[PDB]
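Asks: Please find one structure pasted underneath; my questions will follow.
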Number of protein chains: 2
Amino acid sequence: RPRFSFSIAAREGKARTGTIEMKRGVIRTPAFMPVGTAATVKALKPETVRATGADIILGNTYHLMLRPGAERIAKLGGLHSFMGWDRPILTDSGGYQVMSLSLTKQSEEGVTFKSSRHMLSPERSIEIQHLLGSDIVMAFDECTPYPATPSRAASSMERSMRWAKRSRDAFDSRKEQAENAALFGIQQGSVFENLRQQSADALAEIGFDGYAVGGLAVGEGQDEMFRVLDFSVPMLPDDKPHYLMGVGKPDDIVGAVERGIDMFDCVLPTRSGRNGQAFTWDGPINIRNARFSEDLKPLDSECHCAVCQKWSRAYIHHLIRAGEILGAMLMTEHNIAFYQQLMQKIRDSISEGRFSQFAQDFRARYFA
Amino acid sequence: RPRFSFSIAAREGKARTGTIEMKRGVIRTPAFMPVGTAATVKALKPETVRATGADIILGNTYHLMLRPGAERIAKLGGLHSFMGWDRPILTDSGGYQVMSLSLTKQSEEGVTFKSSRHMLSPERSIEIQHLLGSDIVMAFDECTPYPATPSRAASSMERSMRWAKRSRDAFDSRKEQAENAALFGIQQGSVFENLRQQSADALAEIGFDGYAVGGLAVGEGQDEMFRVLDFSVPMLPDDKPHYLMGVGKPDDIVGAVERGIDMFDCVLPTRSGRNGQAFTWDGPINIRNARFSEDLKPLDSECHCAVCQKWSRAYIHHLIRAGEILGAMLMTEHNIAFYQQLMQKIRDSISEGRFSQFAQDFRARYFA
Ligand SMILES: CNc1nc2cc3c(=O)[nH]c(N)nc3c(CCN)c2[nH]1
Ligand SMILES: CNc1nc2cc3c(=O)[nH]c(N)nc3c(CCN)c2[nH]1
Ligand SMILES: [Zn+2]
Ligand SMILES: [Zn+2]
């Protein structure tokens, strides 16, 4: 395969379906990336992640630089070998996570923070992602808190665009990385159209393999997120993938694809699965509720996953109530399979020209 | 298959190897039973338990009567259907576990205890094990604390023998149970030869499908446990299986087989795996130790398990240090596979008449 090739096979309105070909594999789009923040998709073996349909997983610069360490992982052969996932990996650049989880000192050079003193900069971020062996490298950005005033959003976006250029140059200076990995830029500008335009224009001038919509799913709500996507995605190059960072719930995914997004990542299926929340086509359910204690049905009536072929709601209820690890395993496998099935149904419906009908059917049932 | 048939295929000294045939499957002996106290072998799917080589697992009357409840499990189709294990299940009778984990009131009728008020008696125990759908039912006993005076051990053993008769009669009165399940009696008498003889004689007079050595691995130490087995196992009927309850470490298993034991159960491989302890043929290792942080070798150099085929000590070190669920999963799978491999090597070496050499080789290396 090539280092990177995105091909759009079919379209419906703003929605697209296609493939990204990379050296370690093919990614079907629209794609959902399970999140593997500490070099594991929590409670799943990599073979189980792949069995559910995933083509690519997400890793995090921030968590892995802290534990077990980027240099350590490189000495051990890179992240793919370390965790036993041989397919593409996208790594976030840090910076969302620094601001989210760290003590911190921000400057034009980057950010210094407390987990032991650490530092991130465009150059260091790109180098960490190299040491991990990431296939899709994210530019190092600033994720603008919500709400933001226009002045603060603009200052923040402009810094991010200067860091996007530094990210580009750092990646390109590293031949092995430039020849084997891809680089995505991240659009900022909060909820403001003009700032989003300026950011899109800056990123396209630099040129990236893919373009993320950053700065959303940070407190604004679905209506606002959708309003911003409505004008923001069309600003990005049409022939490159569009990645909505940190989204989201099933209905957020459907709506975002209707607005031109091709890639997603979210901890919701893994995290909330461990907490007892199971996704179903009739909406989410909380398996800990007493109403499931003697329910012999599978978590979801249609789901093809191994969990729903073999175990009842009653059993999984028992396991989660008891805090058994197998409860976390089964819930997480089902929720990640559900998300992959949603992405398959989206892909197939766009390929067949019936995605708008699918989105309406989906919503009427999910919210019934 | 028949309800129950034990056949001895080969012998070496006091050691035996053979099969127990039951309706739900064949059990190869000497056998190790992974423990599934809350209707799960912790952190493993039943298919993974079977892939490691297990033929039979252990369930507990005490835990399951509390959560999710014996009547509940019967209404849901029994324990095999509930947890997805279709092969034989042995259930302990409660009583070790009551004394261990419960508030309690003991009388000749049974025991009343605090988890909500609960009660166990020979009759109730056997009925719970029926409701669970156990294949091998344990008589309801009293596990004599260690150390015990001869008087207290004798009183306790005599009560247990009266409860063994009540257990027999309760099981036999229940036709479906008597026709499809097996019943094992449990020898008591602490460390005293004469009391062990009396107990063996009482149990054989009643007659059981198998005979457990109860009252050991409760603080006496390996030398003493082995001293007691030396005289106690020969007292039991030679043509029925001999089950050493709650044992144990790999070397305890080897020594006990040398003394005529055919079946074992222990939480050590599961529990200590979750705590970072991995079994290897060169002895146990604690994977959390810093010396493994960059060790690319598998947990054990010879082990055939899927964990050792795919992941390094360094990765598992990271996962356990981080408290990741996949760490518990991988450690537990390896430790249960190690135990099954030990039992296979024991079986094969007795079949080939070279078990005494195996036991010596094993020990020289394990303790090197
Ligand atoms: C859950 N919401 C959320 N919004 C994001 C925005 C950014 C963002 O604007 N930049 C970066 N680098 N990452 C983001 C992430 C993390 C993706 N796993 C976000 N997550
Ligand atoms: C770890 N040591 C230990 N000693 C046991 C003795 C009895 C015993 O004497 N009786 C019964 N019913 N169970 C025992 C158990 C529980 C087996 N999982 C014991 N476990
Ligand atoms: Zn499912
Ligand atoms: Zn292994």
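The numbering of chain B matches Swiss-Prot: 11-112, 114-126, 131-383, in order.
Note that Cβ sites are derived from N, Cα and C of the backbone, with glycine treated the same way.
As listed in Swiss-Prot for this protein:
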- B:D102: active site, proton acceptor (ACT_SITE)
- B:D280: active site, nucleophile (ACT_SITE)
- B:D102, B:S103, B:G104, B:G105, B:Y106, B:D156, B:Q203, B:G230: substrate binding site (BINDING)
- B:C318, B:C320, B:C323, B:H349: Zn(2+) binding site (BINDING)
- B:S103 to A: Strongly reduces activity (MUTAGEN)
- B:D156 to A: Abolishes catalytic activity (MUTAGEN)
- B:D280 to N: Abolishes catalytic activity (MUTAGEN)
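Could you place the listed features in the three-dimensional structure?
Replies: Its own atom aside, the Cβ of B:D102 (active site, proton acceptor) has 28 Cβ atoms within 10 angstroms in the protein chains shown.
Mapped onto three states, the DSSP output places B:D280 (mutagenesis position) in strand.
Around B:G104 (substrate binding site), the C-beta neighbours below 8 angstroms that are at least 6 residues distant in the chain are B:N70, B:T71, B:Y72, B:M75, B:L135, B:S140, B:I143, B:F155.
In this structure, B:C318 (Zn(2+) binding site) belongs to neither helix nor strand by DSSP; it is coil. Long-range Cβ neighbours of B:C318 (Zn(2+) binding site) (same chain, at least 6 residues apart, Cβ-Cβ under 8 Å): B:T295, B:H349, B:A352, B:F353, B:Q356.
Its own atom aside, the Cβ of B:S103 (mutagenesis position) has 28 Cβ atoms within 10 angstroms in the protein chains shown.
In three-state terms derived from DSSP, B:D156 (mutagenesis position) belongs to neither a helical nor a strand segment and is classed as coil. The Cβ of B:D156 (mutagenesis position) lies under 8 Å from the Cβ of B:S103, B:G105, B:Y106, B:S175, B:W178, B:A179, B:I201, B:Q203, B:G229, each of these being in the same chain and 6 or more residues away along the sequence.
Residues within less than 8 Å, Cβ to Cβ, of B:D280 (mutagenesis position) and separated from it by at least 6 positions along the same chain comprise B:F42, B:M43, B:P44, B:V45, B:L68, B:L100, B:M260, B:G261, B:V262.
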Asks: If I restrict to non-local contacts, at least six residues apart, and a C-beta distance under 8 angstroms, what lies near B:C323 (Zn(2+) binding site) in its own chain?
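Replies: Same-chain residues close to B:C323 (Zn(2+) binding site) (Cβ under 8 Å, separated by 6 or more) are B:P313, B:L314, B:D315, B:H349.
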Asks: For ligand 2, list the recorded positions among B:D102, B:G230, B:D280, B:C318, B:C323, B:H349 whose CB atom is within a distance below 6 Å of it, in sequence order.
Replies: B:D102, B:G230, B:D280
Asks: Could you tell me how far apart, in whole Å, the Cα atoms of B:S126 and B:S131 are, given that 4 residues between them are missing from the model?
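Replies: Result for this gap is 6 Å, Cα to Cα.
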Asks: Only counting partners 6 or more residues apart, tell me which same-chain residues put their Cβ under 8 Å from the Cβ of B:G230 (substrate binding site).
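Replies: When sequence neighbours closer than 6 are ignored, B:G230 (substrate binding site) has B:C158, B:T159, B:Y161, B:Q202, B:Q203, B:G204, B:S205 within Cβ distance under 8 Å.
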Asks: List, in sequence order, the same-chain residues at least six positions removed whose CB sits under 8 Å from that of B:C320 (Zn(2+) binding site)?
Replies: B:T62, B:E348, B:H349, B:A352, B:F353, B:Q356
Asks: Which binding-site residues from the list B:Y106, B:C318, B:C320, B:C323, B:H349 come close to ligand 4, meaning a Cβ under 6 Å from one of its atoms?
Replies: B:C318, B:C320, B:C323, B:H349
